[PDB]
Amino acid sequence: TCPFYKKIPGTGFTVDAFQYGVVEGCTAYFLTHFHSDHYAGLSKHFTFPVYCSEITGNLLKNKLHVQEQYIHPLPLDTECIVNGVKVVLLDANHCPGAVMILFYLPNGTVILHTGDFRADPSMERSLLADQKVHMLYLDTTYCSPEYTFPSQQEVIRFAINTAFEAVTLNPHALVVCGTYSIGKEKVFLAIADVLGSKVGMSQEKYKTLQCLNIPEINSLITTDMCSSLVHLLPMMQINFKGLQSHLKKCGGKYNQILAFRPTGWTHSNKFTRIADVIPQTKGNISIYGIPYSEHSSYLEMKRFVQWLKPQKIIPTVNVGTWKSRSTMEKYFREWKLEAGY
Ligand code: NI
């Protein structure tokens, strides 16, 4: 049964609610992005209207085989009427195709559903500037002040410089980047660009990348692994055992691996500056954990919410424990007292 924080009152709409069977009264199912916790339940046998971005729609059709007749892509930054209700999709600054959804309810209430997002000051100059929001359904993944991490630009600068240094010292080193979902493509694309290489990968991952509308993509990726010195592997293989095994497969073309694990936040963020980050090393294999986040830091979230000044906040993440719910409620009241709304 569908939880309350996935329902939009005064409509027939749900958000990210595909794992509950046929939801009573739902005439349109919105999907914010193509991550498995959010699409859980969709398949080629789904027969209700799905509303989403173009990129999410490419992934539904090619990866999940949802039939074309049930896919309803909407352009971004454009007022659209769905089943008699005005909606707008906004870039969420999460993974490719990820959106926030603004709903203009028939009774005059305005609701913003962030989906998953990385708040940014650029959102203060979207179509959000123009009017008031009564209810905010908020991605509260990192809603506590201990969650700090650098800008995505600083993280990419560290990765490019690290990879370029290593491969210039040793032209026989291979770079490996972990992946388990869409998102964070800049990590492997920026490293391959500095090295003058295409990114090599499995046929399954090439297919997924071909759905993302990235400009000039045919110039940047390949399924010919042996022509490429940046390879992608599943995240589960980014360990000394799995990397040793991978090094065998390249027929003695390489004699060193340098590997990246983009994580979200880890507790080594609470002590170490990005500049000071060091790898784990065993022999000719080194592994870097890099804090590349596609969710808001505490401070980014706080800034967004203090600017938007919503009347009510409904968290969408960390809602399962009383301690989490209490902590999040305390910070919302601080933010409101400090800013005066
Ligand atoms: Ni996500």
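Going by Swiss-Prot, the residues shown for chain A are 700-1040, listed in order.
Looks like X-ray crystallography, 1.4 Å, at least that's what the header says.
The backbone N, Cα and C atoms fix where each Cβ goes, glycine too.
Here is what Swiss-Prot says about this protein:
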{"type": "MUTAGEN", "residues": "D838 to N", "note": "Impaired nuclear focus formation, reduced interaction with PIAS and increased sensitivity to cisplatin"}
{"type": "MUTAGEN", "residues": "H994 to A", "note": "Impaired nuclear focus formation, reduced interaction with PIAS and increased sensitivity to cisplatin"}
Compute the C-alpha separation of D838 (mutagenesis position) from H994 (mutagenesis position), stating it in Å without decimals.
-> 8
Are there residues of the same chain, six or more positions away from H994 (mutagenesis position), whose CB falls under 8 angstroms from its CB, and which are they?
-> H793, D815, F816, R817, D838, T840, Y841, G963
